[PDB]
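Some notes on the structure that comes next.
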Amino acid sequence: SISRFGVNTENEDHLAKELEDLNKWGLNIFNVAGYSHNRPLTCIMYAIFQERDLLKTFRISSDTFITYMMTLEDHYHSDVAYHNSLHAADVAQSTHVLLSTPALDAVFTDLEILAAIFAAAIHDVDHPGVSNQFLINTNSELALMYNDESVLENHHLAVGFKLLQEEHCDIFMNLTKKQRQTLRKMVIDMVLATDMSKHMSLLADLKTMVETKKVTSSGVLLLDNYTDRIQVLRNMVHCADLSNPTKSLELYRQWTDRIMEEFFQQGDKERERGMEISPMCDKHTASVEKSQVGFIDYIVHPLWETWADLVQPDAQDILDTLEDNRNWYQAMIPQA
Ligand SMILES: COc1cccc(Nc2c(C(N)=O)cnc3c(C)cc(S(=O)(=O)c4cccc(C(=O)N(C)C)c4)cc23)c1
Ligand SMILES: [As]
Ligand SMILES: [As]
Ligand SMILES: [As]
Ligand SMILES: [As]
Ligand SMILES: [Mg+2]
Ligand SMILES: [Zn+2]
């Protein structure tokens, strides 16, 4: 059972210390990365799977698991400022937390739990650090492969599933054929749902099902068919993907630094190509602070307010943090 990936003996203890917060929204993944020799995705996934007894439940070899996860992590670009393996580790650990929210207790099968955490792990692999629209506009190889439709999201799925082809890395070897087929369908569904171009419609359909939600006597949501279960799962992974502004301000600020570095790098590439600069990618004019206020007001809060509404009162502290964070960025804009 691996306890360190480096030569620092002090790190083994520090890492296990950080990992005591595995089931908490307040886990600090930057620290995890620091104490794991930059293996946040390998280590958090190993911790999550052991925490949930998923290697035992699905007869996944620890050895095969580590090899697969190391190589998946290696397919995230460490030179991409935001969409790298630390983001993937964060989305996976955040999904692990949402899976345990009391309102959803006993709702999901082990296969659905597995699908959801694996989807989070893979959902941005081999991201080149520019948007779908930038790929479409530049006639990139990916956009020609995917006919301009959910270009990156299709690619992330293709890489994550292609890596399982080699026997040495097939973590799903001992699932049954029907299990593998259902898992693949769920993961494909979840990852494609992370495409921001689908968010307005995802949310609409979410606000819709919150309306007719049936909380049972004991306080647990009744989600009786597959259709309802995969809809909550697809929204959960989406929420996890868009969870940075709901974390402690200390963490949220570090995430903002990264996403703006990535966005402004795209702006530079656009300029360089004589392309039209996308407003929020232009380092010469865009306000980092307004960009987060708007991001929260227009995208993150409506999603989380609706999730919160669905899992009442589970997500109340998340909302308060979000609103506090929103307030902090606003207060950072020098104008009234
Ligand atoms: C889920 O996919 C993404 C991609 C990029 C950022 C985020 N989350 C954001 C973050 C974040 N920390 O998660 C921060 N700021 C954001 C700001 C300021 C804006 C947007 S946006 O309105 O979704 C937007 C507007 C215009 C272009 C693009 C783009 O490049 N892609 C690929 C979607 C994105 C998202 C985020 C999520
Ligand atoms: As670990
Ligand atoms: As392999
Ligand atoms: As994103
Ligand atoms: As942009
Ligand atoms: Mg993505
Ligand atoms: Zn993501």
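The residues of chain A that appear here are 324-659 by Swiss-Prot count, in order.
Every residue gets a Cβ built from N, Cα and C, even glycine.
As given in Swiss-Prot:
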ACT_SITE  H406  active site, proton donor
BINDING   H406, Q615, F618  3',5'-cyclic AMP binding site
BINDING   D447  Zn(2+) 2 binding site
BINDING   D447  Mg(2+) binding site
MUTAGEN   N567 to A  Changes substrate selectivity from cAMP-specific to dual cAMP and cGMP binding and hydrolysis; when associated with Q-575 and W-652
MUTAGEN   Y575 to Q  Changes substrate selectivity from cAMP-specific to dual cAMP and cGMP binding and hydrolysis; when associated with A-567 and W-652
MUTAGEN   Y652 to W  Changes substrate selectivity from cAMP-specific to dual cAMP and cGMP binding and hydrolysis; when associated with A-567 and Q-575
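Overlay of Swiss-Prot feature records on the structure.
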residue	record	CB count, 10 Å
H406	active site, proton donor	23
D447	Zn(2+) 2 binding site	25
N567	mutagenesis position	23
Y575	mutagenesis position	21
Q615	3',5'-cyclic AMP binding site	26
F618	3',5'-cyclic AMP binding site	19
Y652	mutagenesis position	23
Whole-Å Cα distance, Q615 (3',5'-cyclic AMP binding site) to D447 (Zn(2+) 2 binding site), is 21
Those recorded positions of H406, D447, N567, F618 having Cα within 10 angstroms of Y575 (mutagenesis position) | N567
Report the recorded positions (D447, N567, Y575, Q615, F618, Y652) that meet this criterion: Cβ distance to the nearest atom of ligand 6 under 6 Å. Use sequence order and write none if nothing qualifies.
-> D447
As a whole number of Å, the Cα atom of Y652 (mutagenesis position) is distant from the Cα atom of the residue listed as 'Zn(2+) 2 binding site' by 27
